[PDB]
4 protein chains.
Amino acid sequence: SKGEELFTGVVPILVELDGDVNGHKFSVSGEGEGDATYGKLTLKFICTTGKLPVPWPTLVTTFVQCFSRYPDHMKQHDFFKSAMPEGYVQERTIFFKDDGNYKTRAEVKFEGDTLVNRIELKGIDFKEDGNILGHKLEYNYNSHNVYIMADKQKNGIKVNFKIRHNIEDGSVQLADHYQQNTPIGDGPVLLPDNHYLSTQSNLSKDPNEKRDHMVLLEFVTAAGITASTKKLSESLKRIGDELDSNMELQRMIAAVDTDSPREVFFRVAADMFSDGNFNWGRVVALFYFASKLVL
Amino acid sequence: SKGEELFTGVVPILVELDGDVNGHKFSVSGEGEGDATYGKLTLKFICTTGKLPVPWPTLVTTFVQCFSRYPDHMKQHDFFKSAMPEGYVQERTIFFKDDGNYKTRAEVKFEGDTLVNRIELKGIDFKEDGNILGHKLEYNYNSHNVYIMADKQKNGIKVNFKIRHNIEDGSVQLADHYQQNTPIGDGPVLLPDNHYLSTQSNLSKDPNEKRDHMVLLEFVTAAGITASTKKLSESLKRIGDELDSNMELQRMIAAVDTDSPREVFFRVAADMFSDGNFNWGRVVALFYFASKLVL
Amino acid sequence: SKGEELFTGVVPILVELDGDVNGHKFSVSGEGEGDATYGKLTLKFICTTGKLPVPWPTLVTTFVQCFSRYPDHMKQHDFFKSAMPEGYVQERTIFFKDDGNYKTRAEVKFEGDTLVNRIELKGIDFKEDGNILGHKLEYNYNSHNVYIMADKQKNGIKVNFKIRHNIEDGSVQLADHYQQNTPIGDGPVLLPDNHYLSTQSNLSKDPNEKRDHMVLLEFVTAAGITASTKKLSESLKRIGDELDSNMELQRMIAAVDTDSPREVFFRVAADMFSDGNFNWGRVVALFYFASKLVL
Amino acid sequence: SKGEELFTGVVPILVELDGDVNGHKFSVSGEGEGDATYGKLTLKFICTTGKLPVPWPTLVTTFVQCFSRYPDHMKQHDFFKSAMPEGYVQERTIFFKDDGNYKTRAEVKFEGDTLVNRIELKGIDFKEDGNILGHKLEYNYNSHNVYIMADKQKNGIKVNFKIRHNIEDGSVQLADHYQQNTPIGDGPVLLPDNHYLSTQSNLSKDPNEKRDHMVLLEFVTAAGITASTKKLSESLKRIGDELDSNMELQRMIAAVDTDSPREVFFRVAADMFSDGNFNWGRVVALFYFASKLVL
């Protein structure tokens with residue numbers, strides 16, 4: 001990629017956000033630098049509209065995956081960099097469980113020597129007493145894996161992952177992310193095989209800063225890419241897939257009386273084997289059953 | 001059934017067989033009595049043509065399942081008795097693994113007070129040094145479950161099971177039995193739900209008999225019958241069924257290099273999860289894989 | 001053994017019993033014959049004192065394990081025959097679960113050509129509405145493995161096994177059998193390695209008998225014998241043994257609140273691994289725990 | 001703790017090392033700052049003796065666990081801070097697998113407003129062609145958990161963990177760390193319950209620095225602390241412990257012929273059950289066996 005030659009050495013980063021969550025508007029400006037070579041990000045965010053409506057941790061993901069470190073044997077699956085300097089568009093939808101959602105659209109591109117992230121975000125359906133709008137999130141972060149996948153039809157990628165937020169009672173607010181990327185530029189881009197980005201982050205405060213702010217450090221590394229063994233697991237995939245997605249079956253098992261579970265399994269077991277034609281397929285399909293007799 | 005009333009008390013039994021195994025002909029006459037009340041059978045067999053060309057054990061199953069004890073709660077799934085006194089026809093095929101086969105047709109019915117089994121048997125493809133024609137079966141028997149299933153279209157029953165014959169070196173000769181029963185009469189019969197007959201047997205000699213003979217003692221008891229739980233396992237059945245019968249998949253897995261198996265599993269495991277979308281279906285489909293990495 | 005030569009061919013059998021069950025006395029005489037060559041037993045029992053106070057099935061085991069077929073490779077671990085013609089003494093205790101017990105002593109030996117079993121039986125602690133004294137046993141039998149073990153110190157054998165009696169409601173009455181055999185004679189006997197007798201049995205009536213009777217048919221075959229591999233499993237034995245018998249632990253686990261079980265396991269799991277020193281021993285000891293979180 | 005009040009707000013850090021590895025001497029000086037409040041470390045190392053004998057990654061651990069972030073419910077198990085300002089002594093031994101070892105002794109204490117780490121390190125027995133002295137380690141790092149444990153007898157703590165180093169061929173150099181801490185000061189210190197430190201690190205280069213150097217960013221958080229459920233798992237611990245440490249047994253199983261493994265298991269299985277006294281203990285002890293029939 002021609003983009004790859006932009007990401008050697010420390011690059012300056014600048015970030016602009018306009019947010020709107022349950023009619024709370026707000027703006028964030030961020031600056032810093034990223035070192036792709038060692039998969040390193042450092043960024044400072046100032047709330048430019050006063051205090052922040054939402055907790056800081058909720059925005060970490062919204063606020064540069066072109067600064068991930070790609071190992072040499074992988075560097076031909078780096079879509080992010082390959083899209084530069086013209087850049088890409090990053091659209092996400094973020095479902096917090098039992099609560100509202102964000103919908104974002106960013107343009108990431110180069111404006112001279114600087115890499116800028118320009119974001120519009122729009123939250124709705126939050127619960128005034130919830131984890132978000134109640135500010136019950138802990139000022140911290142965890143590590144996640146960012147499964148990428150090509151979208152050869154739309155010349156971009158499809159991304160998905162699930163962020164865990166800590167809360168003070170020990171519980172964990174889930175944040176189901178559905179992401180999609182697409183080149184603003186007309187030039188060709190790398191369209192990757194399935195792999196992931198292993199992310200780690202910590203959140204801190206500057207002690208000579210009195211406005212509402214977050215100091216964000218990100219670590220990012222690409223991974224998950226090491227025959228005909230390929231062709232085999234593609235099938236094992238679909239067989240377990242059609243299985244877990246077979247709406248007939250899922251409905252059928254949910255619909256069962258399992259307060260007195262022990263009898264229910266045994267009779268269904270013995271009913272399966274009334275024709276007495278045992279094969280490993282049934283041993284397993286009944287072990288998916290005895291499996292499902294847990295949750 | 002009206003047939004049931006004929007099988008209270010001890011019934012005299014008469015058995016006639018005409019055989020041909022690799023162009024070896026032979027005949028067998030058997031007499032004894034049967035007690036369906038306590039599922040009991042005693043029979044003596046004389047070879048009327050000199051010595052027997054096959055081992056006695058191979059002939060036990062060929063040589064009255066209307067003498068099975070049906071527990072009270074089952075007596076309506078008793079097909080065999082219900083077809084009497086007019087009778088039924090019992091056709092089998094018997095694949096000795098790695099070896100020849102028997103193809104039988106027998107008419108079982110009443111002739112006055114006696115219950116007669118009249119048999120023609122035809123064996124082809126045995127090995128002149130095999131387990132049968134070489135006579136390497138031990139003079140004994142083991143216990144087996146005889147799975148029955150209605151055949152509503154043919155007004156009879158399908159039957160299948162698998163006899164294990166002991167051999168001297170400790171190994172075991174399989175005898176895959178494929179059976180079917182059909183009423184000679186036009187009267188109505190009973191068409192059973194899936195159940196099974198639990199058979200136990202012992203083979204002996206009479207010490208005042210000098211002709212080639214077998215003394216056969218059989219015990220036979222029906223079993224395997226105790227909702228919407230029915231409808232559920234019908235599906236679990238087919239899902240494990242299509243699975244084990246999916247010729248694509250079976251071919252695919254057989255076609256794999258498993259002398260160095262440990263790597264093969266792990267990479268296929270990690271290839272399945274390169275898109276990192278885990279669901280129990282795949283956990284199980286890969287546990288059918290790691291399963292199959294045994295035989 | 002010289003005893004073995006007495007058990008070729010059909011031997012006449014005679015059986016005498018004197019009983020006392022909850023102050024109910026009774027007597028039983030049985031005659032038949034035994035064929036050790038094909039492990040075969042046929043016996044008829046008359047109640048000489050009118051009706052029987054107990055169900056017939058309870059008495060089957062009390063009512064000739066010297067008629068078991070020992071395969072050629074085993075015939076040196078045949079204790080029963082080797083003690084003949086002088087004989088042996090067979091003492092049992094029989095705990096019906098949730099119920100009374102039989103304490104028997106029998107002398108089995110030859111008196112000329114006949115093999116006699118002479119029995120005194122004494123039952124206490126039954127329930128006047130129980131499974132026995134209430135007569136709720138079904139007139140049938142199941143198949144059992146009779147584990148034998150040498151008792152080199154007492155020049156005899158220890159024996160133990162567990163009979164399952166069928167009852168009408170579908171439940172099953174256990175009969176925990178604790179046996180021991182000891183030669184009346186001074187001659188040398190055979191002291192067996194661990195093996196077992198595979199028994200199968202059927203109970204019936206004679207239709208020209210008007211007195212209270214049982215017709216008993218037994219099949220009995222020795223089995224369970226095929227290095228330094230011996231020495232290994234002796235240890236695996238004790239390790240699982242001390243484990244299951246460790247009264248500290250058994251008490252400890254029984255003493256746990258498992259109405260809300262899911263949390264209990266996880267915390268104990270995480271408490272085991274707070275020092276974070278994982279080894280397979282703990283993976284297994286916790287898999288004995290998660291195991292025990294079932295019954 | 002009185003030490004806790006020293007670690008609010010950004011503290012300056014200064015590090016001195018004198019190393020000697022296979023007669024290669026060297027010196028490292030490091031400076032930077034740590035923010036305990038958010039479990040954050042930033043440090044720069046300059047090689048003051050020229051080029052470095054050993055790879056940079058090998059020293060990360062040697063080069064401030066008093067800057068870990070302790071959650072409020074844990075802050076009474078913070079030994080590190082409690083030992084301040086007088087400080088503690090940190091002794092480690094580091095076994096790299098299939099290669100040499102480091103032995104270190106540091107004094108960590110306050111010298112005015114600064115937290116200084118003073119280190120003597122001494123490596124021996126490395127292989128001139130190895131992963132270390134050959135420089136085959138990758139300039140990166142992974143995440144680890146740092147299991148702490150009190151040593152109430154020696155008024156300090158015992159620490160242990162296992163660092164994985166990446167190598168270019170995809171393989172992983174292990175670094176078994178055995179650590180121990182002890183107050184230079186005579187004042188009392190907190191002696192913790194079992195918990196761990198979750199560490200994450202990345203390694204980078206300053207682009208305006210021409211001497212041999214590492215930029216080290218560490219993230220550190222305490223965790224692993226959430227009844228009578230305590231007392232239970234203490235036992236499950238020892239039972240799986242004595243088990244995995246029982247040298248009799250471990251020797252015994254290693255000593256077995258497992259090129260033809262299938263027979264070996266089955267016979268040992270059948271030998272365990274020749275007395276036919278099944279209990280869950282043996283089911284598990286044999287499932288530790290069938291377990292061990294893998295590696």
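Residue 1 is the first one shown; counting continues down the chain.
This deposition comes from X-ray crystallography, 3.0 Å.
Heads up, the Cβ atoms here are built off N, Cα and C, so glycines get one too.
According to Swiss-Prot, the mutagenesis experiment B:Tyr141 to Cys (Swiss-Prot position 145) carries this note: In mut1.9; shifts fluorescence lifetime from 3.03 to 2.74 ns. Annotation note: B:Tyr141 (mutagenesis position) sits in a coil segment as assigned by DSSP. Non-local contacts of B:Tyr141 (mutagenesis position) by the CB criterion (under 8 A, 6+ apart in sequence, same chain) comprise B:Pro57, B:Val60, B:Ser201, B:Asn202, B:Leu203.
In Swiss-Prot, a mutagenesis experiment is listed as B:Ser143 to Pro (Swiss-Prot position 147), annotated with the note Increases fluorescence at warmer temperatures such as 37 degrees Celsius. A simple way to gauge crowding: the CB of B:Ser143 (mutagenesis position) has 14 other CB atoms within 10 angstroms, across all the protein chains here.
Under its mutagenesis entries, Swiss-Prot includes B:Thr199 to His, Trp or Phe (Swiss-Prot position 203) with the note: Results in significantly red-shifted excitation and emission maxima. The Cβ of B:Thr199 (mutagenesis position) lies under 8 Å from the Cβ of B:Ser143, B:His144, B:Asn145, B:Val146, B:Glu218, B:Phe219, B:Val220, each on the same chain and at least six residues away in sequence. Classification of B:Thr199 (mutagenesis position) by DSSP places it within a strand.
Where Swiss-Prot documents B:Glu218 to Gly (Swiss-Prot position 222) as a mutagenesis experiment, the accompanying text is: Suppresses the 399 nm excitation peak, leaving only the longer wavelength peak at 475 nm. Under DSSP, B:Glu218 (mutagenesis position) is assigned to a strand (E or B) in the three-state scheme.
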Checking B:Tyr141, B:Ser143, B:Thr199, B:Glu218 - which of these mutagenesis positions have a CB within less than 8 A of a chain C CB?
B:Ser143
Give me the count of other Cβ atoms within 10 A of the Cβ belonging to B:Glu218 (mutagenesis position).
24
Taking B:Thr226 and B:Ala227 as the last and first modelled residues around a gap of 3, how many Å apart are their Cα atoms?
11
